[PDB]
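Some notes on the structure that comes next.
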Number of protein chains: 2
Amino acid sequence: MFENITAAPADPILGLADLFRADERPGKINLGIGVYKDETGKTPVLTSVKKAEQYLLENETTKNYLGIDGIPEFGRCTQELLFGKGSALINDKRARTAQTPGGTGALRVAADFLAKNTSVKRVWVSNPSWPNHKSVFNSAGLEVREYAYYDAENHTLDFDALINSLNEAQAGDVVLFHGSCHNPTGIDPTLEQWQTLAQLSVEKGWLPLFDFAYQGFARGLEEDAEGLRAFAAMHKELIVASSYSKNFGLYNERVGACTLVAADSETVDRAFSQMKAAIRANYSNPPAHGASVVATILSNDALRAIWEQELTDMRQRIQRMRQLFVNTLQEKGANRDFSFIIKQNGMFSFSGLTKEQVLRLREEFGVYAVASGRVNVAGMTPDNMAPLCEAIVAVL
Amino acid sequence: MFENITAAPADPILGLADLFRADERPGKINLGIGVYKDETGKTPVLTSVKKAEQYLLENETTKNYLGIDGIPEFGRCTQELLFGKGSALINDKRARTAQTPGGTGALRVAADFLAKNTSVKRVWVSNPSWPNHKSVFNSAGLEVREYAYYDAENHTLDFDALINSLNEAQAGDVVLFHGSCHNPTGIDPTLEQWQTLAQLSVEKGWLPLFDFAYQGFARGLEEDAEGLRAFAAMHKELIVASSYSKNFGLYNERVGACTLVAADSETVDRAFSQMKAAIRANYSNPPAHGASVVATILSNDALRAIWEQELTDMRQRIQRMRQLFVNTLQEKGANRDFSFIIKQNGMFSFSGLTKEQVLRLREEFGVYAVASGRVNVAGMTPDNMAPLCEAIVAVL
Ligand SMILES: *Cc1c(COP(=O)(O)O)cnc(C)c1O
Ligand SMILES: *Cc1c(COP(=O)(O)O)cnc(C)c1O
């Protein structure tokens, strides 16, 4: 059977690694993958997680199976973090959440539930968007249509074109929104812009699917949730897939959740059982470690306070590197205004680079950026900040 | 969209929990789920894993993403544990393995790879078999046909009927074999019987898919692998899905692997990339914790020695409870020969009970067994062994 088999192509992001990693070149700079990197260029494990991990080590008595939906406590916390502390969705029992292996596994679990218990056959994903999106949905048999998003000339959210590609989306179709820190543009809708998409969506009969993979990285944990919350106030049904990989630095432990809100308790209970049936057929129940770490930190007021401070530092370091980037460029010799990257948020930014400029840095200079022209700012330090803006003014 | 939605039915195994758990009855006995239980009725975390876990805690420097296939070291070990220390499949580079979220996730990853890169459309699964099998494969779009297996009268492997249901399986179809400790019968083929299925399968053009979820629980770690190894000696292509949940007591951490052997290096490399593409579309990369625990124990000669001793004790306790069961029954008052359960292996056994006897114990007696008449012997202690055989001679 395997004699026919065609080789799979490169993952748009993860293929660059084996080129930096395997580049035997000395003075490199990575700037590719969306994994945070501190002042020293290390991706350390948070202090609050080290503390929750010795705690688990002292207290775990069994490795016995978690429920299909996982740790109850982890469920509750994800809900409060998302909908708010006194949220009516929580009070009316309209939300149900399942712990999943990553934000990607919550996306896929949403995919398989929709693709077999529902009308939907089409998912609208922005242009551009996180590459693996299309691939997850298509794997469920659904098809990916892409509304417009970004003004390649003004480096902003082309709102009009956004609305003007969305009306082609008919009712009972799913529209996918990045909750905060849009991957890869970093451009996010204003609150007014969300209050608008909220009504166009209620009026047009859409099913919103929020991808929350960076809560806390744009402005705050509550601020970054205002859009989802604006949509959750007027829709009776919506789903949200979230990830704790980047905001807790728990990347390789695979922790995320897929919450489903329905019109009421009876419906979300009944719809959740099918979501559960979907999980039981994929991976049987979720991995305990990274989830219990998150449940412990969030449940304990001493540990949680350290966690938010750590998140606040990661956020404040990226916010500082962005400014270091636009200034060093302005000093190294640039005939181009990169001030827009200062207005963008999260770990990523779309430089104004062509696929041939990206290739010119990577070859003649060893600096690595996805062909997309996307550079991870949380991978710039004050130390590498100089050979970086030198390479960029050379290629400009 | 969710107003239509039909409630999902009960999982054949996991629905009984909420009935024992939620049974407010006092003198209970569970006997349902396939999770080991020691002399005290506790599912403790192994000593060798507690030791590997403090080790990870002292040494982990980052929670950064694992490769799509996971921990290399974990890959190598799974191969040697399966194929053997000086195995030619390993030496010729014909094997490739991906770490997955459980044995169930290795089954599913096999499913999705086959269902989209291959000819196969049918999977042969024994009668009976682990319930979730059918459900995983059907989820991939494939269909489940079931060959015969068990002689409900002689409590053995009906070999002839086995062969006589298998010829209907045409070439390019997948036949699924339990490597050791057949769930739920506990009846396993002899080595001669495997050397026979090995040639019928090479002669008929089948694709073997081994489900290894209990290596070490029948006779040993190497002994329990003789069948797979007999098949791997004469087939050029085969896949095997294994789980470390029960044999390392790592249930809720989701650790298993999906190995793929092809005719040669070039083919397995090329076929593996597609397997990888399948993973990247499900859950992005695997969970690190439970896998690194397994890699550490197996890599270290001091830790490994404790691990095998622990496995040896679990194995020897079940082997003793089986004998306690046939003897206590023979003394409590039984007009039936249960000696067959002494000849069966692993955690499970098919009592000779009717769905109405199972229901009679569970109601009038609080003893819980799946309607299947399957009782987990690794859930019997010398303490509960008496009200157990009393209930069974009452219902007989
Ligand atoms: C990182 C990311 C995710 C999910 O990542 P997981 O590692 O699988 O949690 C989802 N969406 C976007 C835009 C992301 O950047
Ligand atoms: C337990 C089991 C598996 C896999 O279980 P995971 O918890 O997902 O590893 C596979 N096959 C059988 C027969 C089993 O009993």
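Looking at the header, which is where the method is noted, we find X-ray crystallography, 2.5 Å.
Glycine too: its Cβ is placed from the backbone N, Cα and C atoms.
For B:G34 (L-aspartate binding site), applying a Cβ distance below 8 Å and a minimum sequence separation of six or more within one chain yields B:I13, B:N183, B:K246, B:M347, B:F348, B:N376. DSSP classifies B:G34 (L-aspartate binding site) as coil under the three-state reduction. According to Swiss-Prot, the L-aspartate binding site annotation covers B:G34, B:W130, B:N183, B:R374.
Listed in Swiss-Prot is the mutagenesis experiment B:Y65 to F or S, annotated as follows: Slight changes in activity. Residue environment of B:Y65 (mutagenesis position) contains 20 other Cβ atoms, counted within 10 Å of its Cβ in all protein chains.
Per Swiss-Prot, mutagenesis B:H133 to A is noted as: Slight increase in maximum velocity of the overall transamination reaction between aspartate and 2-oxoglutarate. A simple way to gauge crowding: the CB of B:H133 (mutagenesis position) has 21 other CB atoms within 10 angstroms, across all the protein chains here.
Here Swiss-Prot describes B:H133 to N as a published mutagenesis experiment; the accompanying note says: Decreases to 60% in maximum rate of the overall reactions in both directions. Secondary structure at B:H133 (mutagenesis position), as computed by DSSP, is helix.
Same-chain residues at least 6 positions away in sequence with a Cβ under 8 Å from that of B:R280 (mutagenesis position) are, in sequence order, B:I68. Here Swiss-Prot describes B:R280 to V as a published mutagenesis experiment; the accompanying note says: Reduces first-order rate constant over 25000-fold.
Sequence-distant neighbours of B:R374 (mutagenesis position) (same chain, 6+ apart, CB under 8 A from its CB) are B:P184, B:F348, B:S349, B:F350, B:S351. Quoting Swiss-Prot on the mutagenesis of B:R374 to A: Reduces first-order rate constant about 10000-fold.
The annotation that Swiss-Prot gives for the mutagenesis experiment B:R374 to F or Y reads: Second-order rate constants are reduced by >5 orders of magnitude.
Those recorded positions from B:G34, B:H133, B:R280 lying by chain A, with Cβ under 8 Å from one of its Cβ atoms, are B:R280.
A 10 Å cutoff on Cβ-Cβ distances gives B:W130 (L-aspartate binding site) a total of 24 other Cβ atoms nearby, all chains included. For the recorded site, B:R374 (mutagenesis position), the DSSP three-state label reads strand. Compute the center of the Cβ atoms of B:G34, B:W130, B:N183, B:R374, which mark the site for L-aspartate; besides them, the chain residues with Cβ within 8 Å of that center are B:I13, B:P131, B:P184, B:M347, B:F348. Checking the recorded positions B:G34, B:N183, B:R280, B:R374 against ligand 2, the ones whose Cβ sits under 6 Å from it are B:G34, B:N183. With respect to their backbone Cα atoms, B:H133 (mutagenesis position) and B:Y65 (mutagenesis position) stand 30 Å from each other.
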